[PDB]
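K.L.:
Handing you this structure, nothing more for now.
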Amino acid sequence: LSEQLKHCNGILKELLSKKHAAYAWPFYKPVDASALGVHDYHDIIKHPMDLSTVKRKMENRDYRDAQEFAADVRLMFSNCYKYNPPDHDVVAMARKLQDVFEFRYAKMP
Ligand SMILES: CCNC(=O)[C@H](C)[C@@H]1N=C(c2ccc(Cl)cc2)c2cc(OC)ccc2-n2c(C)nnc21
Ligand SMILES: C[C@H](O)COC[C@H](C)O
Ligand SMILES: [Cl-]
C-alpha cells in the first residue's frame, strides 16, 4: 500500500474498532434488505456499500488511491442518508461515524 493508502487502512481499522462500535455497527456488513424487511432498498440504493466491502477491497489492493477509498466510505453514508428519514436513529449513527471518518481523513499525510 502507498503511504496515503496506509493512512486509509488505519482509518478503516479505527471505524471497525470497539471505540466506535456503538454507532458503527450498522455499517459492518452489507444491508440485508430481506432480513430487515426493506423490500424497496435495492430500488432506491443502486450501489450498496459497507465496511466489510471496503475492507475486502483494501485487502485485495482494489483501491488505487485514497480518493477511491474515500468515495466508497462516503457512498456508504450517502446510501444511509438517501434511504432513511433524516431524523432516523441510523442516520444519527451515520453522522457520528462520518464525523470520525472525515476528521481523520483530513489528516492525510
Ligand atoms: C425501515 C427502517 N430502516 C432500515 O431498516 C434501514 C434500511 C437500515 N436501518 C438499520 C438500523 C435501524 C435502526 C438502528 Cl438503531 C440501527 C440501524 C440497519 C440495521 C442493520 O442491522 C444489521 C444494518 C444496516 C442498517 N441500515 C443501514 C446501514 N442503513 N439503513 C439501514
Ligand atoms: C452530517 C453530515 O451528513 C456529515 O457531516 C460530516 C462532518 C464531518 O460532521
Ligand atoms: Cl468523494
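Heads up, chain A uses Swiss-Prot numbers, so what you see runs 346-454.
Technique stated in the header: X-ray crystallography, 1.4 Å.
Every residue, even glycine, has its Cβ placed from backbone N, Cα and C.
According to Swiss-Prot, the record shows the following:
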type	residues	note
MUTAGEN	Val376 to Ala	Abolished binding to histone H4 acetylated at 'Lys-12' (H4K12ac)
MUTAGEN	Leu381 to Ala	Reduced binding to histone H4 acetylated at 'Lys-12' (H4K12ac)
MUTAGEN	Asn429 to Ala	Abolished binding to histone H4 acetylated at 'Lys-12' (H4K12ac)
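Each of these features: where is it, how hidden is it, and who are its neighbours?
P.N.:
Taking a C-beta cut-off of under 8 angstroms and a sequence separation of 6 or more, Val376 (mutagenesis position) has the following same-chain neighbours: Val383, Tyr386, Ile390, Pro393, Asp395, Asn424.
Sequence-distant contacts (6 or more apart, same chain, Cβ under 8 Å) of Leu381 (mutagenesis position) do not exist in this structure.
Around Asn429 (mutagenesis position), the C-beta neighbours below 8 angstroms that are at least 6 residues distant in the chain are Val435, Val436.
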K.L.:
DSSP three-state call for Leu381 (mutagenesis position): helix, strand or coil?
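P.N.:
Helix, per DSSP.
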